[PDB]
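Asker: Have a look at this one before I ask anything.
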Amino acid sequence: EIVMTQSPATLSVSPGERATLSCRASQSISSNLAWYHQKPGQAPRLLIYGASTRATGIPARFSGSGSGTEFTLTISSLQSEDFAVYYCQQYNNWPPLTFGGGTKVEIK
Amino acid sequence: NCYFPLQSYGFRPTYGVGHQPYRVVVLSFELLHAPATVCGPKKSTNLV
Amino acid sequence: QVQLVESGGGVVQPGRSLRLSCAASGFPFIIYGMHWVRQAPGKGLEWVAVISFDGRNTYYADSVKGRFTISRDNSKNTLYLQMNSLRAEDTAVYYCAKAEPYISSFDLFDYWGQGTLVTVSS
Amino acid sequence: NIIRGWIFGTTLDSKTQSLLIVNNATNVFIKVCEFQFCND
Ligand SMILES: *[C@@H]1O[C@H](CO)[C@@H](O)[C@H](O)[C@H]1NC(C)=O
């Protein structure tokens, strides 16, 4: 089983500036990874697929990079709807299915 | 014409691969449809 | 618009069984696979099961293998999950999510339902 | 005529090879390549 790890579990940053997050995989997963956005009490929403491609209806401020076992998710300008929990999910090894521990982004 | 039954298995750090001190342990089971004293990690559910 | 609505959760005693349903509408349900995803309070998302577009291929997580059964009815646009031998750790909120074929058969959960609560206690 | 061809493959992007079977008034144009994106 390939285990995701999210280094910046706690993230407090005031609105306006940039936030950076990372997810690590135990084995090489190429660019096969997705990011999800989840506020408390709501269903998660798709943000980035393929580790570099934004989903439909996603503002351009959301971006990601990385390949192999190291990946990053970058938000250039945080808005009032961006302080939430982000999860990294791999899908290279299709059968297992794994999720990261998640990071909580909050107001400073 | 009267030899010792057993000879030395002398070992040194510098031999060939076919002459290296290989450690060997064998495991033997008697598997069948029978009770068990050895098992594997598996939780027991409830009877229905 | 697409809408995944879940029902059937509630309060159950240990060692009992429960059945959940997730009705789908607003999209061609018969050509897409669906998953069940649960999230324990204070924990992250955990995959549970998956059924293909017709029903011959199903997969289960190792933590619920043998106890959980997934099925669908194309004539009703409904998805089910039969749960048996419920233990304490099965207390969570379950999500039914549509799958969008990418690279492999199904790897992206593009639309999610609101979710239902399942809790077990004496 | 209102339909010409089809786009196959995975990722529909310049990362994995795709297939295009566009037909026109004279011939067909089957080819395998890594086309990027068109939106048209
Ligand atoms: C149809 O496609 C072929 C292949 O490129 C091309 O040679 C031909 O000119 C096209 N037809 C027209 C009417 O342009």
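Going by Swiss-Prot, the residues shown for chain B are 487-534, listed in order.
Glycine too: its Cβ is placed from the backbone N, Cα and C atoms.
Swiss-Prot feature annotations, pasted as is:
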- B:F490 to L: Increased resistance to neutralizing antibodies and human covalescent sera neutralization (MUTAGEN)
- B:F490 to S: In strain: Lambda/C.37, Omicron/BQ.1.1, Omicron/XBB.1.5, Omicron/EG.5.1 (VARIANT)
- B:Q493 to N: Reduced host ACE2-binding affinity in vitro (MUTAGEN)
- B:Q493 to Y: Reduced host ACE2-binding affinity in vitro (MUTAGEN)
- B:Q493 to R: In strain: Omicron/BA.1, Omicron/BA.2, Omicron/BA.2.12.1 (VARIANT)
- B:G496 to S: In strain: Omicron/BA.1 (VARIANT)
- B:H519 to P: Increased resistance to human covalescent sera neutralization (MUTAGEN)
Asker: Near B:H519 (mutagenesis position), how many other Cβ atoms are within 10 Å of its Cβ?
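Answerer: I count 4 other Cβ atoms within 10 Å of it.
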Asker: How many whole Å apart are the CA atoms of B:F490 (mutagenesis position) and B:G496 (variant position)?
Answerer: 16
Asker: Specify the secondary structure state of B:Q493 (mutagenesis position) as given by DSSP, simplified to three classes.
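Answerer: Assignment for B:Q493 (mutagenesis position) reads coil.
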